[PDB]
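I have placed the structure first, in the form of structure tokens, so that the comments after it can refer back to it.
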Amino acid sequence: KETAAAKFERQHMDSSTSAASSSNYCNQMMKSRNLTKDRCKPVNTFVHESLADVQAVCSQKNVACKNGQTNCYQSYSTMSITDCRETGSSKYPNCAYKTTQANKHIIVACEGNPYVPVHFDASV
């Protein structure tokens, strides 16, 4: 019922803040966005740029995705992003995350009409 584009927004967009300011950002946000409902999602990146800037990546540098498809794009510039990764102790339903704020290029897979991000592949 969620489109792929809408699910990308829910999982990855956080324009409301310019950077993670606390080490408990990931714990908060993974919970807020319902990424810990059934399982602790193991890895997830939040992007702190406008939706327009993130959609624009679908017109930038074409690269291969980790899976070998060729519909991925790398941002020409770096973006403010927060990297969330589940700690080794974390056990559902007590999900726990390490937060890393960074300025990196993003790589997204793009699909559809309009041609928009539907998968976060990596940061660089």
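Using the numbering of Swiss-Prot, the residues shown for chain A are 27-150, in order.
For this deposited structure, the header notes the method as X-ray crystallography, 1.6 Å.
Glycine is treated like the rest: Cβ placed from N, Cα and C.
As annotated by Swiss-Prot, substrate binding site applies to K33, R36, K67, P68, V69, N70, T71, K92, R111. Packing around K33 (substrate binding site) is summarised by its Cβ count: 13 other Cβ atoms lie within 10 angstroms of its Cβ, all protein chains included.
Where Swiss-Prot documents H38 to A as a mutagenesis experiment, the accompanying text is: Loss of activity. When Cβ atoms from all protein chains are considered, those within 10 Å of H38 (mutagenesis position) total 19, not counting its own.
DSSP assigns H38 (mutagenesis position) to a helical segment in the three-state reduction. Per Swiss-Prot, active site, proton acceptor is recorded for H38.
Experimental mutagenesis is annotated in Swiss-Prot for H145 to A, with the remark: Loss of activity. A 10 Å cutoff on Cβ-Cβ distances gives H145 (mutagenesis position) a total of 20 other Cβ atoms nearby, all chains included.
DSSP gives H145 (mutagenesis position) a strand state. Taken from Swiss-Prot, the feature active site, proton donor applies to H145.
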Subset of binding-site residues (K33, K67, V69, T71, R111) lying within 10 A of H145 (mutagenesis position), CA to CA, in sequence order
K33
When you rank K67, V69, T71, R111 by Cα distance to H38 (mutagenesis position), which of the binding-site residues ends up on top as the closest?
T71
When you look at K33, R36, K67, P68, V69, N70, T71, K92, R111, which the record names as binding substrate, what is the longest CA to CA distance in angstrom?
22
What are the non-local neighbours of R111 (substrate binding site), defined as same-chain residues 6+ apart in sequence with CB under 8 A from its CB?
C52, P68, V69, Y123, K124, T126
Check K67 (substrate binding site) against DSSP and tell me helix, strand or coil, would you?
coil
